[PDB]
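The structure under discussion appears below in the form of structure tokens.
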Amino acid sequence: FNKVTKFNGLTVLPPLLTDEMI
Amino acid sequence: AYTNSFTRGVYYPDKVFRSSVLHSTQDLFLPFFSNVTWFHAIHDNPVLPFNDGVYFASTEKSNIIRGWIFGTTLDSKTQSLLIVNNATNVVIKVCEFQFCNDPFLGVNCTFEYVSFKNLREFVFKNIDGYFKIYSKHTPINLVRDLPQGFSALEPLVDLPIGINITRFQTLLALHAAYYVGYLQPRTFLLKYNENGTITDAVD
Amino acid sequence: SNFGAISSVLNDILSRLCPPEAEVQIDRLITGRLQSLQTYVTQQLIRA
Amino acid sequence: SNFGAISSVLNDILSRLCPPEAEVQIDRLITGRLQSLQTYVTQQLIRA
Amino acid sequence: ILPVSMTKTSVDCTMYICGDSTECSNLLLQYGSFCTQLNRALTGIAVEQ
Amino acid sequence: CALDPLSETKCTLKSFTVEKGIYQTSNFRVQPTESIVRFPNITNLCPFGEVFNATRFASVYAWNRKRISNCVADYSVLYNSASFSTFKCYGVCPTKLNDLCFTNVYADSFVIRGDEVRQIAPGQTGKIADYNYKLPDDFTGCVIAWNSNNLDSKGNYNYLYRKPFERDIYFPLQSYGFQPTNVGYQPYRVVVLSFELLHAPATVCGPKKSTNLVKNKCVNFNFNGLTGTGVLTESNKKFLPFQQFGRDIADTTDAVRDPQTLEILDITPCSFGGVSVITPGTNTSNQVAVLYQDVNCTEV
Amino acid sequence: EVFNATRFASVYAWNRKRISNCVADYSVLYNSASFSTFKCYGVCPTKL
């Protein structure tokens, strides 16, 4: 998790399973 | 004589604030590491060509350099731009001036405007008849040459005048060393920092 | 991108022009921005 | 392919027409040739 | 190391193409169901992740 | 399709049944409360009186030019006049000129034969277009012309003709000859207004009044002819003295400097997000729940 | 032999001169004072 790193109608939806559920 | 420009002669290309961004822009910039013709006010101020535009700079301790002339013929056949510092204001005029045989500042017209220890830096260009002036001042540790580092010139002045230029000449105070580098149509990538300041560029 | 319109900014066309010609300029932006989205969605379907 | 331009040879348009009309004919070729690459690159992404 | 999902983007194509303009949005309706099938595709990708 | 969120769902699906699920039906968007109109506080009326009522215009080979700046231009005073035989505008509409601002305006003034008025347009070709007065193909301006037989006929031979905006002063020059004996052969006066939209502060503006300034609240706006919408706020974006706008990656405006007090305003688009309708099937219930995506519940 | 002919035909039965095997300085025509209109439809007169 440490080693892997808006108004124009573009959006990001959250995943169903949180990183704490994974 | 000659010297090398290093990363000199970069300016804000438009009157738009940008920050924390790498912006690709195409404009008349001074090419990095170009040879710039170099001159002394001691042991002259010849007429130079202007080409597409000029980075003009001087390393100074005396304020002997005090202005410039621009035009095509520089001989009263046609209108010529004049720029002067009177030690309280910049002064600008365009007229069919009859200049001297060896013009200096003492120790028909269509436009007017009014407002080593140091390095004073300028960029001059004509686009669509707009004569644009950019400038910066800096302290210097080296007498011989331009500093091998980066700083972006801000626009001082923009004249609506529509006058053709192919030649120019600096003005010296009479009864200092200076550098002339021509601009070229270059694509630059400009590094605008958090405080919206150009702090590096890629030629 | 202009896509051939007089400006890249939709509010320039709508503040400078009027309906006989504003629609001619906006159809160049609609065509280009629609083709820009179809290219993204196609490459996201292949990447998915 | 002409794509609606007077000729598909880009040098015909540039040698026969002056810029106000040449850019109208050339943009039909740019529109069609760009669509012809977007088609090929999409087929090569699916075939890859 | 294997990738298993990617960011669930969705793009509001009426606001991307015609950002808060009714003048443009009434022209974008003349292209029919392109904008609704772009949203359908991006929703299908996002549910798949 | 606007009664309730289930009816938006039914319409989004083009279906009267809705199956169980979550459906993005719409975008929530907070609407502009009011319009804020903002322009420079200068009030000189522009010298169009001098331009259109001069005693003599120039020859088309040596056309006169005037630069107009630091002033207010009511273009309807020109456009409403019955005098003008043509007023054709390129890159602008003459209805919109009063809503708008430019950094400079240039008036180009000259006399031609009435038949040749056709050649004063962007992208034209012929002896006046190519050898006397050429407009660029990206021209942003208005061409304003009228027959001037009462001013410029006598005959009169003082007007002559032989490169975008060139003044091409050996001499290939030929005079016109203007008499009441000349309609297309008559002298026409023409003024061309060219508008400068370059990246600098406005100095020519339409007569439209400025409003007070509103902040931390969603408004429609027009700053120096830059129309838009957003929550304006005071800002810590450190504009240098020459900068007048800030821009986004999408080329859209992100900040402005007020033309009346020179403080820096952020522009934030008014609060928005996807609206998703959570539903059991309509076979189970007409009850729904609504998810406003990417908003805090106090901002809905 | 066309532009300086003594007479021109009636439009029910117009003339049609063949020009061939010769050098054509069309700028002599295009820069002539004589012509009230000179309109070209698949070429620009400067290019000829």
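Following Swiss-Prot, chain A shows residues 823-827, 854-870, kept in their order.
Header entry for method reads electron microscopy, 2.9 Å.
Cβ coordinates come from backbone N, Cα and C, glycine included.
According to Swiss-Prot, the protein carries these features:
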VARIANT   A:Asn856 to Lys  In strain: Omicron/BA.1
VARIANT   A:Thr859 to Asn  In strain: Lambda/C.37
Applying a 10 Å Cβ distance cut-off over all chains shown, what neighbour count does A:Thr859 (variant position) have? 21
For A:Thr859 (variant position): DSSP state (helix, strand, coil): strand
Counting every protein chain present, what is the number of Cβ atoms, excluding its own, within 10 Å of the Cβ of A:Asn856 (variant position)? 16
